[PDB]
Amino acid sequence: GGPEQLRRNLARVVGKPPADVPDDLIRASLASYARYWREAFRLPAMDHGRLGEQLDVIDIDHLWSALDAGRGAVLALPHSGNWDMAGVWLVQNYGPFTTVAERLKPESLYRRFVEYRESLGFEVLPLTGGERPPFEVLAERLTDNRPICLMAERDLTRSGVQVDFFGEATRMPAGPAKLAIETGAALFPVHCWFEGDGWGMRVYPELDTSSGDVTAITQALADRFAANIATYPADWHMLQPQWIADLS
Ligand SMILES: CCCCCCCCCCCCCCCC(=O)O
């Protein structure tokens, strides 16, 4: 990917040709992208207790009430803001939670990322090469009334769910919907962004899972993801291709 790509993606968000995306927006998005990596470097060494105390989550009671009901919960969020910081907040305010991560190449790099996230207090299951299938483990967490977190706006594989996203076709992962259907767990959209020199985080009302249609649910997730991103366009650092048309 790159920043030329990032321009093509922001173009969808604001409904303008790539050339007309406001310069101020591109700068802030690039600044935001840099900030994530800058924070990732030092995050493991910060005072996690302090961060948990000083950062807030809007409408966190949504999550708490699902957990009071014994239902478990799926936190689905886009690549906006600093999701790693949100994870630290949850470890401190709730406890360890489970997630999954793509097994990058090289293997030395995958382990590095695992060590990183493990040092933040997450359980990260490999999508491949683990003892068991990841989405069985996730389901057990949900059935024990625990939260899992999933990055949920990108999955450009055969198995990704085809959805409309800012008026154009993309594919998103099916996991959040599958798990909610399977476990009865609440499916909460989440958004993270940068609010000045700090971090914004919000939980939104759980999604309607009545249809039992993985497609309708995932599309409803996208509709929300799209709305929030339209609200915080600069905080969504997507440098890789997102929409199908931008692919090989
Ligand atoms: C109520 C707000 C709390 C939300 C907590 C979200 C924590 C997410 C942790 C993500 C860990 C790994 C995902 C990154 C992998 C990737 O998509 O490149």
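Residues 48-295, in that order, are what chain A shows, numbered as in Swiss-Prot.
According to its header, the structure was obtained by X-ray crystallography, 2.9 Å.
Cβ atoms are placed via backbone N, Cα and C, with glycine included.
Long-range C-beta contacts of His126 (mutagenesis position), restricted to its own chain and to partners at least six residues apart, with a cutoff below 8 Å, comprise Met198, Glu200, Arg201, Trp283, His284, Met285. The active site, proton acceptor annotation in Swiss-Prot covers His126, and the record cites a curator's inference as its basis.
Swiss-Prot lists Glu200 with the feature active site.
The annotation hexadecanoyl-CoA binding site is assigned in Swiss-Prot to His126, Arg164, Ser206, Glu229. The secondary structure of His126 (mutagenesis position), as reduced to three states from DSSP, is coil rather than helix or strand.
According to Swiss-Prot, the mutagenesis experiment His126 to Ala carries the following note: Loss of transferase activity.
According to Swiss-Prot, the mutagenesis experiment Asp131 to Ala carries the annotation: 65% decrease in transferase activity. When secondary structure is read from DSSP and collapsed to three states, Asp131 (mutagenesis position) falls in the helix class.
Under DSSP, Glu149 (mutagenesis position) is assigned to coil, being neither helix nor strand in the three-state scheme. Mutagenesis annotation in Swiss-Prot: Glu149 to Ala, described as 25% decrease in transferase activity; the structure shown retains the original residue.
Every protein chain shown contributes to the tally, and the Cβ of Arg164 (mutagenesis position) ends up with 17 other Cβ atoms within 10 Å. Recorded in Swiss-Prot as a mutagenesis result, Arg164 to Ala carries the remark: 20% decrease in transferase activity.
Look at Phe182 (mutagenesis position): DSSP puts it in a helix. Around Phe182 (mutagenesis position), a 10 Å sphere centred on its CB holds 17 further CB atoms from the protein chains shown. In Swiss-Prot, the entry for mutagenesis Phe182 to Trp states: Loss of transferase activity; when associated with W-197. The structure shown retains the original residue.
When Cβ atoms from all protein chains are considered, those within 10 Å of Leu197 (mutagenesis position) total 18, not counting its own. One mutagenesis experiment named in Swiss-Prot is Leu197 to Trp, and its note says Loss of transferase activity; when associated with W-182.
Among the mutagenesis entries in Swiss-Prot is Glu200 to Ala, noted as: Loss of transferase activity. Secondary structure at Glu200 (mutagenesis position), as computed by DSSP, is coil.
For the mutagenesis result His284 to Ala, the note given in Swiss-Prot is 50% decrease in transferase activity.
Under a cutoff of 8 A between CB atoms, and with a sequence separation of 6+ in the same chain, the neighbours of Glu229 (hexadecanoyl-CoA binding site) are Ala186, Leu189.
Between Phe182 (mutagenesis position) and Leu197 (mutagenesis position), the C-alpha separation comes to 11 Å.
Whole-number maximum of the Cα to Cα distances across the hexadecanoyl-CoA-binding residues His126, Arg164, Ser206, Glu229: 27 angstrom.
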